[PDB]
Structure formats: structure tokens, C-alpha cells
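K.L.:
There's a structure below that I have some questions on.
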Amino acid sequence: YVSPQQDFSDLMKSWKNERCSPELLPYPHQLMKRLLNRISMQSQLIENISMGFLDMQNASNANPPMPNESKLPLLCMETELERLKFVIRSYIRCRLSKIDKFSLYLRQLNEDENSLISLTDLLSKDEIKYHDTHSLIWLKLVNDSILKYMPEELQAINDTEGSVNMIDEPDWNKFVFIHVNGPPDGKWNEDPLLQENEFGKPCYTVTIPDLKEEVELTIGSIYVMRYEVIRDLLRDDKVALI
Amino acid sequence: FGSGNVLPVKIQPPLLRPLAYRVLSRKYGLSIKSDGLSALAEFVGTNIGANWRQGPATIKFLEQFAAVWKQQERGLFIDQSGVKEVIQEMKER
Amino acid sequence: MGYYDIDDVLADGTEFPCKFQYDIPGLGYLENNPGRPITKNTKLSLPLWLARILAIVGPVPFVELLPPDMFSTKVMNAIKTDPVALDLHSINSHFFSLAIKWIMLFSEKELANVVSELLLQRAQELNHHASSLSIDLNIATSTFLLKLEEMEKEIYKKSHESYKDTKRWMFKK
Amino acid sequence: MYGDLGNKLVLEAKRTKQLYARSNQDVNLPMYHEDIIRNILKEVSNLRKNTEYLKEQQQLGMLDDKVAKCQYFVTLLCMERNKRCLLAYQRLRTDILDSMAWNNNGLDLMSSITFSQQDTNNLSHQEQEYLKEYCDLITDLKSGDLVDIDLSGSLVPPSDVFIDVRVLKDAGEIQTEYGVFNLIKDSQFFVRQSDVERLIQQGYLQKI
Amino acid sequence: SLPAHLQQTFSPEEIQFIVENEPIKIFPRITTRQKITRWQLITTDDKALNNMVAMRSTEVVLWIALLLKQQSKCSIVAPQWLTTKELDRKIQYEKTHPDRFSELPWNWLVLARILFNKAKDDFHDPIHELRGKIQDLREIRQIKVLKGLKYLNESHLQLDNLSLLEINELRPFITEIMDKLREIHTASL
């Protein structure tokens, strides 16, 4: 770590994985904190130079900031901050929409005792407040509008035993485009999953049980593949959603 | 909102508008008109002593000015009424 | 299994033939005959949200599902002979959803081998018509888009919109 | 039979979806359907009465159990179908409302100045209430940890530092950070894109 | 995010953003070497920008290069693949092998359009010839994509060297067709 370029690379890869994935990916808690702190300090910095340039100007009708080696640096600061803010905004709003889509599923996950998935890790605190408030508001709306005139036998908005399941869950077999990066950093011999093939670079192997077949993914090729069989590789950065 | 300072020094709004802009236009609210900006100079100059390098005071003043515009419907542009809403604010306390 | 899907709700309300296997009084509004009780071995067309469940609960269930008219041998032969020219809209506006439903209730490998080929052969024509962006300086598209299922119109709209946006961005001056 | 009316309601939803799908600009929801909804309410109430009557008629022991089970199942299924139709309609209308609420930079929508996209009387009272709390939720999101980032900002990437803009509606002088814009109608500006995003979003400026 | 589709597919402008987030080479027309205000960037390394000498080759990110060429302080050198010779080699490779895609960079269309729009003077070859060659390549790639679309199934596909824009304009059709085929196959099990 301790590299501002890698923070931006990680944010971009997280955003790209977020847009194309069906599920609700875990929240990178530390990266967001570091980026928000960096933005907070940087905005203060540009504000400081702006104030310093403004105050001296009015004092004794001095010349403005001399144009050479002056305007372009500060303009670059502003535009860079603008781009970074846009990227984070798009990431946050996309994940908020995905939270909206899967409210009942997340509630059922949180209510289950024997579930390793917990909302304290998968959901940010502000996202927790959003989920709780939106669920209550929607429940109030539906209860006031429709559900009050219904028999006590069926008055639940979540019914897993009815004719049609009322709790929607993510599609675990959606087809996605992936690119095979390989090892996240290097040391191709270190990775145990890598296995060499004939007259070619080492390729990963996966199995499709419903089809009952073995599929080999060669490094440097783009594939259209099921999402479930590639979850571990994406979690370990071996593959990247395009 | 307080009194007893040294004296109301007069300063031009050019050195006051950046803080008001960042607090109001960017985050929540907008349209600080020129006449409204000049109006918002007098009350902040009433307690002007040892400020623009201070801590919370100016930010809290802008927060309180935003409170009226969330409470009352009002509009977008800020006009010579800006003192008229601070009269309401001092009525509240 | 989409509770809030509009198209699934619509397609799930189609009428299928069926036969009562018991004799029961009190019914009759199914036949639009209020006072008349239903007899045994009576053939009526019931909606799918009812006939699906009535064929499971009994052992022998209360009602038997009869072969549909939209899955006859004539329709299969017409599908096999010429997939593109066939008018699936006239047969039924929700052919595919009901097809997967029928495959799910009754495991039929023959139908799964025919519907897949039909979809695969119609996808090529769908792409050909979706990729044809007009240039300013045909009867085929108008004729073909009137033979499209409800599901295929969504895919056509998505592909067409994506192609138009790509072309718009490429030639923006 | 019993649910045949509710299907009509679902059909209406489909039409609304098309207006949502084929929308170059923001649109308005059509009139509410309180009369159809009240008709489903009446018929489900009648179904409840029928279920009660079946309960007593069975518990006096005049009818066979196998016979009563069938009409019990039929009434239950009809009520379930009616619930499904009503919930689907409500959720579609709710989603469109949420989209509009997000696409107005937060704010209180109808109480304050609105972009005139929607009339007051189209929405139901419960929908009007729901919109208010949803807007408050957006508001206290925007004051969370993500103060610096404007969660209600523009969603098109920035790729042009300096743009040409034209004023659509007349206005007075507006102060901006380190300067002033004078909004004389039928006048053109050459200025940075960041300063005029707010004014373009609110309809006081044209072009980009 | 939510409005105007954007749920599961990127817009062309976002693809352009990703492309402009990539390095490029330049010839500075100014000297900002430290003497014997500074850039201090937070997402890109500023070492090259701080240490600049005129008439020497350095590399920076693309959008800074466009911003500099907006003024008169830069001159971007087009990549070596943007030449008539290297394009004619790829056209021949494309002709000879009718079952594989040629090895072009994953941003060739977007980079070509951006460079033609912004840095028109910097090219050495006439620009109309290059513009024709790009269309010549695109048509053949479209023919190969059309032929390859016939082999759609439920298991997996491989598109080894397809470009970013070509993948983006084809994703919604391909994904949905294979999804429907997969549901049909799964139902019969």
C-alpha cells in the first residue's frame, strides 16, 4: 500500500466489478475511508491556495497570479477531484439501487442465526440506515394501502410457503464477460490453482456440475461464462469482469 | 445573535461570499443574489471582531440562515428580505 | 419465479383445458352457472394460477390437465419446417413463458429440443433487423416485427437502443 | 372469474411501464385507479365472507370434508391472486416515484419548487406521504459521511473543462465562488462546466 | 446508475472515460524543471509532470495531454499502430485467418476517434487514408462477429481478442439469449 495510484486502481476495479455483477459485493471499508480522507485534505489544500492568492491581491493592488506555471496545476487539481467524486458517486448510487432490489433477502440473511454472511460486513453503516428506513416506509405504504383488507392467514409480505415465493434472490447463474488476468501480482509457480497445458500458457480449470463438464480458461482470453463457477476467482482477483 | 463586541467593522462582501457559497449553494440551497449577499454582510459584521479566522461562528450563522429556508417555503433567490428572516431568527430565540 | 414481474403475472393468467376427476357440489361459477353443481368428467378451461394447483392436491388429484392446443403436432411440425416465417404472435402472445412452464410441470425433453432450436434460429433474424440502422441522405422489418413474441420485443428494443447509442457516439461532430 | 378484474389492473400497469420505458424526458404518472382497487377490495371481502360461511357450515357437520376443501382452496387462491396483482401495481408505481424523487436533487419535491413534471392530484395520499419520507431519507443521506461527494449530482462523466452555455430564462445577478454571473436573457457564456451544472439542471441554462 | 437503463451495461461515455484513464506519450513545448506551485496529484504520479524539459519525450495520462493540447503547450505522438503500414499488415492478417481476431489494442476505436478529433495536426500520414483503413478493418471484424454468433449455446463462449466497444455493443443480446437458453435447458432436468 502507501501508493495513491493503487487506491485509484482498486476503486476502479471495484466499480467495474460492481456494475456487472448480479450479487451485492462486500464493501471495501478501508479503501473508502482512505479516499474520503484524501479528498477532504485535498479540497482544503486547493481552498488554502485560493485564499492565499485572493488575500494578497486586494491588499496593495498587486498583480494577479503570474500566468506561467500558475493556472494549469490548480486547474488539474480541480478536474482530478471532479473525476474522482463522479466515480465514487456512481459506485455508491449503483450499490444503493442493488440494496433496494434485495431488501427482503438481506433481512432474511440477517435474521438467520447459522449464516456466515452478516450485514455488518456486507453493508456500510449509512447503507444500514438506508435499508432500515426504506423498509419501514415501504411497509407502512403497503399496510395502509392494501394489506389491511386481507385475511390474517395471508398478511405477511414475506411468504416462502405460498404458491409463489415472495422473496427474490440474486441470479447465481447469470452470464457475464470476464478477462483472465492470472495471478494478482505474480509468482506463477506459487499459485497452486495454475496448471500448465499443451504448448500454451497455464490455464485455470473450473467445473460445471449441471452440465457436468470441465472448462479451461487460458490466460489472456475473454470468456462468456456463468457467474457461480467463477465466484472464487473473482474474489481472489484472478479474473476481472469486463 | 449575541452582542458586546468591540465595534462593527465594515468589510466588502468580496471577502465574505466564498464561505456563504460553499455552505449554501454547493451543499443545500442556492441563489445567493448580489443584493442579498450585501444584506448578509451587516449582521455578520455586527460581531465581526476577531473573525474569518475563527472556528464555528460563521458556519453556525450560515446553518441558522439555512434553517429558515428549510422551515419556510420561500423560494430560490435571496433578496433584501435577508435581514427580514434574521429578524424572525432573533424572534425564535 | 418473479413475484413482481408484470409479464409473468400476465402469462400466468392464460386458460388451459382440464377435466374434473371427482363429483362435487357448490361450484358452478367456474362454468358461469351459479346454482348448478359441477358433475364428474367435465371439461372446462381454467386459468393457470388455478389449474396448476388443482392438479397437485388430491393419490389422484381433483383435476387432470389436458394437452393444450398450442402444443399440438401441427405447431411442432410448423416450427420444425420453417422457424423464421412462423407467426408465433397468432399462436399465443406468451409462447415462451408457457413453454418453460409446461416443461417444468411435465418433464418433456422433446419440447426442450424444439424450443431451443426455434429461439436460436430466430435470434439471428432478430440481430439482423436490430443492427440495421437507417442512414439519411423496409417492408421486411415491419413484416418481421409483427411476428415477435412479447419476450422478443424486449430484446429487440434493448439491442436497437444499444446500437443507436454506439452509432451516435461514434459519429458525433 | 373472481380475479378476472384484477388482470385488467395489471394490464394498466404494463401501459405505464411503456411510458416509463419510452421516455426521452421525465414523465408523469397517470391517474390513480382507486375505483378498480376498491372493486377488488369488495370482492376479496365477499371471499372472506364466503370463507367464514364455509367455516360454520363445515363445523355444524352437514358437509363432507373433501368437498369443503376444494372451495376453501379456490377462495384462498383467488385472494392470493388479487393480492399479487395489487402488490405488483403498487410496486411499479412506487419505483417510478423513487426514480423521480432521486432525479430532483433531493429537496422536498411538491411542497417546495418542483420541475413541474408531476401534478399534485395524480398521486394517492399514501403515495404523497411515502414520497415525503423518502425525500427526507435522501436528505439525511446527503448529510452523512459523504458530504464532499454530492450523491444527487450529475451521472454523466466530465470530459470538457470549458463549455458554451446559453440562458433560457431571465434572472438577476447570482454570486458564485470568486465571481458573479449576470443572467441577461438571450446572452451566451463561455465558462467552466462545474460552475453551471446546478443552473443547467434547473433549466436556467442550455447546451453543454 | 438507475435512470436511462445503466443497470448492467456501460454507456459509450463511460467507455471513453476508461480509455482516457490510460497513459500516452507527448512532446512538451514548455520547461517546468525545478530551479537549482507544483502539481501534487492524488490519482496519478506527478513525477514526470513536475520534471519537464522542452523537446524531450515523456509520458502522462491521456486527459492531461488533451487539456494541455487545448492550450499550445503539448504535442501528442500517436501510437505506432496508427500507421498505414501497420494497419495494412493487420488487414492482411485479418484476411488470411478467417477464424481468429487480429491482435489490436483494446481501445483502438476510441483512441482513433479521440486522436482524430483532437490532435489532427500531429499525424504524419494523411488522415483520410487512416480513416478509410479503420473502416476497412471494422467491416471485416463485423463479418467475423456475424459468422461467430451462430455458435451460441448454454455452456460458455470464447471471444479472445474482441475490442471493448465491440463487446459493449453486443453484450445485451448475447447475455440474454444465453440466459434464456440456460433456463430452457435447466427446466428439462
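Residues 53-294, in that order, are what chain A shows, numbered as in Swiss-Prot.
A Cβ is built for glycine as well, from the same backbone N, Cα and C atoms used for every other residue.
For the published mutagenesis A:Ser66 to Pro, Swiss-Prot gives the following note: In sld5-8; temperature-sensitive mutant; in association with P-21. Defective in DNA replication. Experimental mutagenesis is annotated in Swiss-Prot for A:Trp67 to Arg, with the remark: In sld5-12; temperature-sensitive mutant. Defective in DNA replication. Record note (Swiss-Prot) on the mutagenesis of A:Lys150 to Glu: In sld5-2; temperature-sensitive mutant. Defective in DNA replication. Here the residue is the original one, but Swiss-Prot notes a mutagenesis experiment at this spot, A:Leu293 to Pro: In sld5-13; temperature-sensitive mutant. Defective in DNA replication.
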K.L.:
Run through the Cβ atoms and count how many others sit within 10 Å of the one on A:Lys150 (mutagenesis position).
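P.N.:
There are 19 such Cβ atoms around A:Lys150 (mutagenesis position).
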K.L.:
What number of additional C-beta atoms lies within 10 angstroms of the C-beta atom of A:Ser66 (mutagenesis position)?
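P.N.:
Here the count is 19.
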K.L.:
What mutagenesis positions from A:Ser66, A:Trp67, A:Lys150, A:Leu293 have a chain B Cβ less than 8 Å from their own Cβ?
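P.N.:
Going by the Cβ criterion (under 8 Å to chain B), the mutagenesis positions yield none at all.
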K.L.:
Just counting, how many other CB atoms are there within 10 A of the CB of A:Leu293 (mutagenesis position)?
P.N.:
17
K.L.:
Near A:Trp67 (mutagenesis position), which residues of its chain come within a Cβ-Cβ distance under 8 Å, counting only those 6 or more away in sequence?
P.N.:
A:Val139, A:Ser142, A:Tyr143, A:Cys146
K.L.:
With DSSP assignments reduced to helix, strand and coil, which class does A:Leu293 (mutagenesis position) get?
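P.N.:
DSSP assigns A:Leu293 (mutagenesis position) to strand.
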K.L.:
Distance check, please: Cα of A:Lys150 (mutagenesis position) against Cα of A:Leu293 (mutagenesis position), rounded to an integer number of angstrom.
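P.N.:
One finds 17 Å between the Cα atoms of these residues.
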K.L.:
According to DSSP, which of helix, strand or coil covers A:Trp67 (mutagenesis position)?
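P.N.:
The residue in question, A:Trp67 (mutagenesis position), is helix (DSSP, three-state).
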K.L.:
Distance check, please: Cα of A:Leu293 (mutagenesis position) against Cα of A:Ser66 (mutagenesis position), rounded to an integer number of angstrom.
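P.N.:
Cα to Cα, A:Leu293 (mutagenesis position) and A:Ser66 (mutagenesis position) are separated by 10 Å.
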